[PDB]
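Shown next, in structure tokens, is the structure this report addresses.
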Amino acid sequence: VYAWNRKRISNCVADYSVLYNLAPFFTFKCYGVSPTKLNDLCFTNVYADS
Amino acid sequence: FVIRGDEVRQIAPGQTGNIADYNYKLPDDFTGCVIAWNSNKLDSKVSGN
């Protein structure tokens, strides 16, 4: 938390339904969008963090 | 059904995962409950696949 990892990614066709087989207890609390609906919307820019 | 893991907890209207998709699914009303318990020492099978 002292030094974030913010990677402003570029254009791609990354399918958000890839981490569905991640480690157990993978919570998805989308406050504004829907988890299963992240397969048809075209977002402008994604700001990842870590 | 004998589904196991955190996919038991993910059983809900929507929230498509990796197991709950092609194992069991209800219409978008869910007019009922869902009972589940830890059957660790009950159905412990090594080669019961």
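Quick note: numbers on chain A are straight from Swiss-Prot, i.e. 350-399, in order.
The deposited model was determined using electron microscopy, 3.4 Å.
Just so you know, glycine gets a Cβ as well, placed from its N, Cα and C.
Using a 10 Å Cβ-Cβ cutoff, A:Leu368 (variant position) registers 11 neighbours. Looking at Swiss-Prot, the entry for natural variant A:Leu368 to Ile says: In strain: Omicron/XBB.1.5, Omicron/EG.5.1.
The Cβ of A:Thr376 (variant position) lies under 8 Å from no Cβ of any same-chain residue at least six residues away in sequence. Under its natural variant entries, Swiss-Prot includes A:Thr376 to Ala with the note: In strain: Omicron/BA.2, Omicron/BA.2.12.1, Omicron/BA.4, Omicron/BA.5, Omicron/BQ.1.1, Omicron/XBB.1.5, Omicron/EG.5.1.
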